[PDB]
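The structure appears below as structure tokens.
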Amino acid sequence: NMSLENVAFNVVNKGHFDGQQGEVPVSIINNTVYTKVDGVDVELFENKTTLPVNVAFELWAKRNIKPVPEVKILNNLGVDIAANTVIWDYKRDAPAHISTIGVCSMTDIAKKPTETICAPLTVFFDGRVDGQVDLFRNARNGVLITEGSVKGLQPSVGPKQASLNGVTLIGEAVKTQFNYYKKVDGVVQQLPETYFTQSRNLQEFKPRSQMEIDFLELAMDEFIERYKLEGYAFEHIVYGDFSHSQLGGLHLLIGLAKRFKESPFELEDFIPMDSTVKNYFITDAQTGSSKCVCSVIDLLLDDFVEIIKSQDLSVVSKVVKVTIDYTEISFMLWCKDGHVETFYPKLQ
Amino acid sequence: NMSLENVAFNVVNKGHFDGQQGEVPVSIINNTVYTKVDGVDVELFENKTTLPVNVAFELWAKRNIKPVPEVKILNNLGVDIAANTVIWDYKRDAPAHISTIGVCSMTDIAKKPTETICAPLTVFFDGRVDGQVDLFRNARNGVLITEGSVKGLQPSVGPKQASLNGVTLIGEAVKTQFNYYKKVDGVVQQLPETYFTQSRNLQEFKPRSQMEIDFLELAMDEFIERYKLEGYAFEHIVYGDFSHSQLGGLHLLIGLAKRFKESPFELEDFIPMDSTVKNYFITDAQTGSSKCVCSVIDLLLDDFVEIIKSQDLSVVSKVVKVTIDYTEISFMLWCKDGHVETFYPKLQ
Amino acid sequence: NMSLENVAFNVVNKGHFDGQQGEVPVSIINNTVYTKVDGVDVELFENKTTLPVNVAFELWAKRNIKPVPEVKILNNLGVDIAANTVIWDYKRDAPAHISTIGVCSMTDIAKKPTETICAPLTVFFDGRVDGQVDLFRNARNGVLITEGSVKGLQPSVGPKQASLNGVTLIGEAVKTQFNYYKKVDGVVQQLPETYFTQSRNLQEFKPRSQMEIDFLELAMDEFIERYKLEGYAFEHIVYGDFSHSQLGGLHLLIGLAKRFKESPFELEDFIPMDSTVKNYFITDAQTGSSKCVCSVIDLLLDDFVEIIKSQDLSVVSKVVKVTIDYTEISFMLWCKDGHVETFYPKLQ
Amino acid sequence: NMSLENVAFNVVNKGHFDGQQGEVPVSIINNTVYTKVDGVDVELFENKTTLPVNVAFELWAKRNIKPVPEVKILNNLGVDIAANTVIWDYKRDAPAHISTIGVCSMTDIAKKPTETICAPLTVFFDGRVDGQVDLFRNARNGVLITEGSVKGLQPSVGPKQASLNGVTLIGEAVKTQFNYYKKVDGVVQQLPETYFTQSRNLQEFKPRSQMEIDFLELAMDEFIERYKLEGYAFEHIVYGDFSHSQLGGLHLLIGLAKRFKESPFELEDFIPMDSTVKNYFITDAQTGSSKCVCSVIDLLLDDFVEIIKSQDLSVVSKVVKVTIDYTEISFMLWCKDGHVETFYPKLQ
Amino acid sequence: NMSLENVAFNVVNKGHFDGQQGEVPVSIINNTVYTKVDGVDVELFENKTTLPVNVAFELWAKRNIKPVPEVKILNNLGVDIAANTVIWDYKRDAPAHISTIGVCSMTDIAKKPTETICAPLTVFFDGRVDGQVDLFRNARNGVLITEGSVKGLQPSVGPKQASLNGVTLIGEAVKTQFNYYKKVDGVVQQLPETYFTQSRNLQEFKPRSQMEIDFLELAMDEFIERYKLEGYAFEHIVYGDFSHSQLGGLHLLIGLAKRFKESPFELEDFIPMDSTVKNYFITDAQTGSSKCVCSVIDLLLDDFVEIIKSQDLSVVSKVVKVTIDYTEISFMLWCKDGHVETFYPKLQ
Ligand SMILES: O=c1ccn([C@@H]2O[C@H](COP(=O)(O)O)[C@@H](O)[C@H]2O)c(=O)[nH]1
Ligand SMILES: O=c1ccn([C@@H]2O[C@H](COP(=O)(O)O)[C@@H](O)[C@H]2O)c(=O)[nH]1
Ligand SMILES: O=c1ccn([C@@H]2O[C@H](COP(=O)(O)O)[C@@H](O)[C@H]2O)c(=O)[nH]1
Ligand SMILES: O=c1ccn([C@@H]2O[C@H](COP(=O)(O)O)[C@@H](O)[C@H]2O)c(=O)[nH]1
Ligand SMILES: O=c1ccn([C@@H]2O[C@H](COP(=O)(O)O)[C@@H](O)[C@H]2O)c(=O)[nH]1
């Protein structure tokens with residue numbers, strides 16, 4: 001007895017779809033789902049997706065409510081579709097994937113990932129669910145996460161954090177650290193050695209190393225002195241330069257965090273999705289310095305220092321590829337006379 | 001178990017709601033309901049009501065598919081709601097009544113007409129359905145139709161025609177002639193003597209008496225002579241006067257029918273609902289004669305002749321009351337020197 | 001360079017997309033596309049699909065404007081997608097296929113049908129377009145039409161009619177008769193022997209054999225006598241029985257055509273798509289006889305006579321399979337004492 | 001001269017409907033009302049209700065702007081409709097009641113509450129308005145609030161707080177403490193002895209007793225020691241248990257307030273309306289502990305202590321009914337060996 | 001190659017329209033623009049204007065991204081339209097002006113401001129753009145801003161602050177202080193001597209003089225003593241009176257700022273646009289004091305003191321006109337016995 005009214009019954013009574021029997025009366029108006037409570041309509045769901053309102057509602061109700069990989073990781077690994085779950089993209093307020101497998105009769109392309117239609121697609125498999133490791137072994141294309149070893153398969157250790165109901169966190173009551181595995185055209189594929197972004201935000205930014213603690217606490221000249229960063233242009237890249245009409249540098253989230261605590265600024269997120277590199281149209285409220293495309297990455301400051309200090313500074317300009325969140329991020333490196341002028345990640 | 005997808009299943013497989021088990025995939029977009037058939041969306045219902053699309057869809061699917069009284073009759077008798085059915089108003093493409101009894105969870109005010117909330121409402125009961133005659137005997141306010149006698153109740157003979165799936169017809173394979181009964185505050189009413197409108201349309205107008213055959217076949221002066229109608233202004237009232245910029249008369253549907261077969265004209269139906277008197281903004285294509293409010297009634301011509309020949313003609317102008325379709329219709333009667341000048345029904 | 005404004009320019013100047021350079025100003029509102037002509041907005045396209053309005057507009061403008069197979073034929077042959085064209089489904093006012101190849105950036109899954117993603121799909125190829133016969137020879141799954149012989153392939157002769165801009169016709173100035181070929185998993189199929197429906201309509205029904213001329217001209221008993229059809233229940237199946245509240249029979253379009261020219265009736269097309277068998281909720285205006293699901297097929301009368309005269313009549317009821325428009329249509333055959341009682345196609 | 005343009009004139013000039021004469025030009029687009037100011041459109045109202053945009057606008061403009069009972073109190077007392085005012089529900093951004101009396105021609109069921117249609121409805125009456133106490137005495141069903149005694153009527157003292165323009169507050173410049181009276185089927189009905197919720201929110205939470213001050217200030221073990229709460233499971237019920245994947249307890253708002261000041265968490269309000277018990281899908285950001293249905297009530301901590309300490313702890317599990325905000329709230333009581341395991345309110 | 005897809009390419013790649021070549025696929029659904037990124041739709045723009053979605057998107061993408069005059073200044077100077085730019089109104093989330101010149105083919109009334117259609121309109125010209133000073137000299141009606149002197153033209157020094165991407169700021173890395181010039185019917189027009197509002201907001205309010213520092217820091221009686229404000233009713237006008245049900249005074253933003261830091265309140269901005277005087281429906285959360293129309297102006301406190309101390313206090317009531325932001329603001333002045341009772345700006 002699968003139906004719109006049953007999905008709404010579960011939302012009202014269990015907070016999400018829980019397979020319980022029951023029905024409530026529902027009204028659909030434009031892109032919103034309502035239910036009647038004691039004679040009046042109460043909004044249950046406002047559709048912000050490009051799917052029909054009643055379909056989006058069901059996929060949202062059926063969203064995965066355990067820690068799952070952040071969407072940027074799944075995108076970077078080429079995931080097209082999930083096996084028997086919905087990965088909800090809270091940055092876009094929409095399903096991470098257009099089609100489903102065994103979830104919803106309007107969006108399903110199959111009931112099980114073993115069906116031939118799924119073979120060309122990179123299917124996401126969750127080893128925490130019974131049977132899905134074995135489905136991955138039979139799939140032609142897929143990405144698998146597990147909490148432990150899988151016999152014979154060589155793992156890649158994933159990021160420490162995961163997404164739980166749209167909250168990115170490092171789990172203490174739950175496990176958010178997964179092993180990752182990937183298959184392409186029937187062959188298990190070695191995942192590259194990689195850095196991971198830290199998935200923090202401006203307001204609640206917390207340092208995760210003594211170097212980041214020092215960066216937030218010390219003055220610019222003292223931090224650069226203590227960590228021996230002369231000639232690496234941190235004044236520009238990390239602290240940002242607000243003296244000209246065009247804003248200089250400011251490409252590390254921690255540097256935005258330091259500035260924000262002292263002086264507010266505006267960030268227009270003109271491509272609002274989850275991605276390893278984020279691009280903002282930034283306007284500094286105190287000075288009027290601004291920049292249309294300011295690429296910002298949230299690396300651990302120790303990792304960025306490691307990355308920049310390993311570069312050859314003898315070329316005027318080159319593109320440097322660094323593996324981050326399993327993808328190749330291009331950095332622009334500008335040097336003059338053996339010193340860095342700038343070093344910044346580019347719009348993906 | 002009631003459900004949007006089950007309603008759609010019945011529409012696709014049975015043509016309407018038939019209580020069958022099953023489900024089909026449904027999409028709701030732009031006030032329209034779609035179902036997926038072999039990978040593509042097929043429109044099942046476009047909402048033209050002021051109700052939510054999924055609610056209107058369910059009421060439409062649950063519409064009564066037997067011959068039922070035309071909505072104008074039910075309105076004239078003061079019907080507020082129907083017992084355990086939906087009277088679909090095909091002139092408005094919407095339910096004839098705002099609420100339901102035992103039909104739909106979003107619109108129901110009760111499951112049975114015996115509930116207290118129904119006592120003050122005038123409930124429509126259908127004697128063809130088992131138990132409904134006795135429900136009428138117990139109800140405080142109600143209208144009852146039957147096909148035959150009811151013990152201890154005097155009937156009022158209704159019109160010959162009824163509505164079947166939006167087609168108004170005099171039934172030959174099905175009975176469309178009902179007895180009518182009405183109760184107000186527990187008291188059986190004596191319904192008034194009444195004429196009935198004939199519910200015909202322009203393009204397929206069919207005469208229903210020898211006088212109407214003669215009207216369509218004969219020239220104007222031949223007809224007026226044969227039925228001795230000199231001095232009743234039929235030339236104006238029934239045939240129409242297209243000689244001046246304002247169109248004179250033309251208040252009987254048969255007169256429009258006669259003109260239409262020879263010469264086309266435009267009728268703007270600016271209040272599009274079912275009613276005993278209809279008002280049109282008429283523009284005559286041949287002459288350019290037009291009129292903003294032309295009230296038009298489809299009485300059998302013999303009945304209209306009886307009415308106008310039964311009036312006193314000694315006063316310049318007065319209001320004449322005629323019970324038609326059980327309601328009192330006001331006509332304006334204008335006379336000069338003992339003859340009719342015009343006689344027309346008024347917008348109710 | 002593809003563009004909304006360039007699509008509109010072609011529609012305004014060429015009647016459809018013709019690859020011409022230019023732009024016009026465009027407004028998008030209420031699922032409708034407008035263009036500005038001398039200071040006022042003129043509607044160019046109203047979206048009736050479940051796609052975004054600007055995407056539906058582009059696919060409509062790029063529709064195939066040569067004679068093409070009717071959508072029911074393509075559906076019956078399992079076609080999923082078209083090579084480098086859009087088959088517009090005029091019954092649904094929408095694209096016949098969800099995805100495209102080399103047509104439109106929002107809906108394309110590939111630029112050429114040789115890409116790997118197309119291998120499992122049944123691709124429609126048009127031998128009138130240069131190169132497409134050879135694309136079919138290399139494709140894994142496909143349907144091919146041609147106007148003449150293809151070296152080394154046995155053809156299946158298709159119907160006489162095809163669809164040109166939504167008009168189904170037997171071409172006189174253009175060829176509408178195609179050879180058909182089909183491949184499944186790289187293997188050329190032998191297409192089955194099949195009847196074809198005639199794709200006619202009620203108001204303009206034209207007989208296509210002497211038997212059909214006789215059916216329309218002669219009275220019922222004269223016709224049944226002349227073609228010796230006693231005992232095949234044509235009175236019920238083809239002519240229809242309007243004597244009871246439920247309408248009996250009336251399963252052949254020619255029988256509806258004959259009734260319609262004498263007496264009007266209403267057909268509610270409750271699944272409005274192109275299909276070999278059509279299902280209507282029918283209400284006869286003269287009698288009030290009606291039926292919720294009346295399955296109707298337009299076979300040449302001679303073909304229907306051959307089919308029913310080729311059945312064993314010794315069992316009360318059974319399912320009869322008839323290949324029509326390349327698909328297996330199930331008919332219900334009911335018999336009594338060695339004669340037909342009824343014989344009707346089922347909702348597919 | 002009541003009209004859309006006059007309602008907008010009052011909104012623009014007086015901040016709400018004030019019965020002033022005048023008109024401004026208005027544009028309606030989708031669900032939004034605009035007015036022209038110096039050549040450009042300015043948004044006056046965005047419709048979030050299920051009513052037509054222009055109707056919702058008028059009811060909003062006509063909202064009651066004096067302190068009124070919170071909607072949860074009116075709901076708990078069975079109020080269906082208000083006499084000659086609109087109680088705006090700021091939690092739902094919509095009218096608290098679907099119909100009106102003497103407010104708006106699209107929603108009125110009557111002009112005065114004495115009309116027979118209002119007799120079955122529980123009408124809300126405001127003794128601050130001239131004549132409404134006497135209307136309550138004549139009403140068959142109703143709820144009355146006053147600021148002082150009504151002769152012969154036995155009062156119930158209401159909550160200290162009321163809602164003023166969506167701000168819940170205990171009035172100092174205005175009176176927010178009302179006497180309550182209720183009638184059912186013509187008979188005055190004794191309102192039950194009741195606790196009241198405190199209607200506070202997480203961010204601005206202020207303690208209202210020394211015990212609440214101590215709870216916010218002291219550590220868990222010290223507070224439980226000082227107020228002798230051993231064996232009543234406050235560690236679970238009030239402080240919450242974040243050590244397992246499922247979040248334990250956390251059912252009092254003050255406990256959420258204490259946690260929030262130290263560590264943020266996410267509350268999905270999946271039924272967003274005013275109610276005595278609120279239910280949240282909660283995710284703790286620090287630990288990853290979460291729970292789909294966490295029922296939360298804002299009682300004065302002294303009241304909850306009084307409630308739980310009066311319970312019999314000798315049964316493994318029972319349902320305990322407590323009157324709160326005039327309604328029966330069900331609590332689940334789990335005990336083991338004479339101590340509380342948990343005690344929590346259930347989803348209404 | 002100007003098109004919807006090209007506008008979207010620029011937004012995605014450059015943060016705004018930058019005249020770059022390229023295209024991305026775009027979906028329009030209701031009032032929102034999406035683009036496809038790696039198989040899924042990402043929202044680029046939600047239309048809150050009364051223009052068609054695709055037009056509003058292009059004007060937004062083409063918005064001026066240098067410091068520009070606040071919209072209230074342009075409105076006060078009678079500006080109808082801008083020369084070859086779009087002034088985006090971030091308070092209304094819409095273009096400041098309905099038509100354009102050389103921006104967008106759907107909204108342009110001309111390509112250049114020299115065209116005859118522009119002569120009756122007050123065109124905004126930006127002396128920072130090559131050629132626009134000379135266009136102003138040739139225009140019949142216009143407003144010009146420059147950073148420096150224009151030969152022979154007598155300047156008006158504008159406000160210190162300007163709007164950069166919706167951020168109002170006094171520029172340090174950029175110039176926000178302009179000279180202003182205006183022409184009416186071909187004649188340069190002397191701009192009046194004027195005060196300027198300070199364009200601050202409640203949360204981030206920063207004092208801009210020692211008097212404002214003292215007002216925020218000192219107690220009411222001490223501030224009034226130090227600055228000799230006895231008899232000017234500052235207790236009412238600036239500090240506000242919260243003792244009665246109607247809120248008294250509170251007409252200077254700095255006084256709202258002082259109250260807000262101590263006790264929160266609600267401001268309903270019922271005409272949400274940029275204007276020299278703002279009007280709020282205010283509800284004080286601590287007391288319940290409220291007022292439907294509370295007019296609030298953000299003058300430097302020193303300027304307001306200068307204004308009020310120059311008034312003649314010998315009349316019971318008069319209207320006082322003060323030039324502010326180049327417009328005449330009407331103040332109500334009430335006096336009794338040579339002292340101010342109140343002095344407040346009126347709804348523009
Ligand atoms: O993808 C990009 C392109 C540019 N920039 C910023 O914009 C500046 C100027 O870019 P360009 O004009 O040299 O391309 C760069 O130095 C850098 O700060 C980014 O952050 N990301
Ligand atoms: O309800 C109305 C009012 C007017 N008329 C037509 O309009 C003419 C002029 O009406 P009046 O302008 O004299 O009211 C009438 O003679 C009659 O033909 C109607 O048909 N119905
Ligand atoms: O798919 C169907 C089912 C039924 N019928 C019509 O409805 C009658 C009654 O069907 P049933 O109620 O016996 O299934 C049949 O004899 C036939 O005329 C159809 O045309 N198509
Ligand atoms: O209406 C409900 C149901 C459950 N719970 C919480 O969920 C836990 C587990 O519920 P159940 O799985 O025992 O029903 C309860 O102990 C309680 O913390 C609520 O807060 N409210
Ligand atoms: O445009 C207006 C009108 C009134 N008021 C406030 O409302 C009070 C009462 O206004 P009235 O009822 O005297 O018009 C005024 O003293 C003033 O505080 C304003 O702020 N702005």
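Every residue number used here counts from 1 along the chain in the order it is shown.
Cβ atoms here come from the backbone N, Cα and C positions, even for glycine.
Annotated domain 'Nsp15 N-terminal oligomerization' per Swiss-Prot: C:3-63, in sequence order.
Secondary structure from DSSP puts C:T114 (variant position) in coil. Around C:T114 (variant position), taking its Cβ as the centre, 14 other Cβ atoms fall within 10 Å, counting all chains. The note that Swiss-Prot attaches to the natural variant C:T114 to I (Swiss-Prot position 6564) is: In strain: Omicron/BA.2, Omicron/BA.2.12.1, Omicron/BA.2.75, Omicron/BA.4, Omicron/BA.5, Omicron/BQ.1.1, Omicron/XBB.1.5, Omicron/EG.5.1.
DSSP gives C:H236 (mutagenesis position) a helix state. Its Cβ taken as reference, C:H236 (mutagenesis position) is surrounded by 18 other Cβ atoms within 10 Å in the chains shown. Listed in Swiss-Prot as a mutagenesis experiment, C:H236 to A (Swiss-Prot position 6686) is described as follows: Complete loss of NSP15 endonuclease activity.
Per Swiss-Prot, active site, proton donor is recorded for C:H236.
One mutagenesis experiment catalogued in Swiss-Prot, C:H251 to A (Swiss-Prot position 6701), is accompanied by this note: Complete loss of NSP15 endonuclease activity. Secondary structure at C:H251 (mutagenesis position), as computed by DSSP, is coil.
C:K261 (variant position) carries a helical DSSP state (H, G or I). Long-range C-beta contacts of C:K261 (variant position), restricted to its own chain and to partners at least six residues apart, with a cutoff below 8 Å, are absent. Looking at Swiss-Prot, the entry for natural variant C:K261 to R (Swiss-Prot position 6711) says: In strain: Kappa/B.1.617.1.
Summarising the annotation, Swiss-Prot assigns active site, for uridylate-specific endoribonuclease nsp15 activity to C:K291 and lists experimental evidence as the type of evidence. The number of other CB atoms found within 10 A of the CB of C:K291 (active site, for uridylate-specific endoribonuclease nsp15 activity), across every protein chain shown, is 19.
Note on C:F343 (uracil binding site): other Cβ atoms within 10 Å of its Cβ, all shown chains, come to 24. Secondary structure at C:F343 (uracil binding site), as computed by DSSP, is strand. The feature uracil binding site is assigned by Swiss-Prot to C:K291, C:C292, C:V293, C:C294, C:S295, C:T342, C:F343, C:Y344, C:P345, C:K346, with experimental evidence given as support.
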Counting by DSSP secondary structure, give me helix, strand and coil numbers for the domain 'Nsp15 N-terminal oligomerization' (C:3-63). 20 helix, 18 strand, 23 coil
Considering all pairs of residues in C:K291, C:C292, C:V293, C:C294, C:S295, C:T342, C:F343, C:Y344, C:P345, C:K346, annotated in the record as contacting uracil, what is the maximal C-alpha distance expressed in whole angstrom? 17
Cα-proximity to C:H236 (mutagenesis position), 10 Å cut-off, over recorded positions C:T114, C:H251, C:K291, C:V293, C:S295, C:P345: C:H251
Spatial neighbours of C:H251 (mutagenesis position), counting only the recorded positions C:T114, C:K291, C:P345 and Cα distances within 10 Å: C:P345
Do me a favour and check the Cα-Cα span between C:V293 (uracil binding site) and C:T114 (variant position); whole Å is fine. 44
Cβ neighbour count (10 Å, all chains) around C:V293 (uracil binding site) is 16
Using a Cβ-Cβ cut-off under 8 angstroms and a sequence gap of six or more, which residues of the chain neighbour C:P345 (uracil binding site)? C:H251, C:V277, C:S295, C:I297, C:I329, C:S330, C:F331
Which recorded positions from the list C:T114, C:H236, C:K261, C:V293, C:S295, C:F343 come close to ligand 3, meaning a Cβ under 6 Å from one of its atoms? C:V293, C:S295
If I take the alpha carbons of C:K291 (active site, for uridylate-specific endoribonuclease nsp15 activity) and C:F343 (uracil binding site), what is the distance between them in whole Å? 16
Between C:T114 (variant position) and C:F343 (uracil binding site): CA-CA distance (Å): 46
Would you mind checking how many other C-beta atoms are within 10 angstroms of the C-beta on C:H251 (mutagenesis position)? 22
Can you name the recorded positions among C:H251, C:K261, C:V293, C:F343 whose Cβ is less than 8 Å from some Cβ in chain B? C:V293
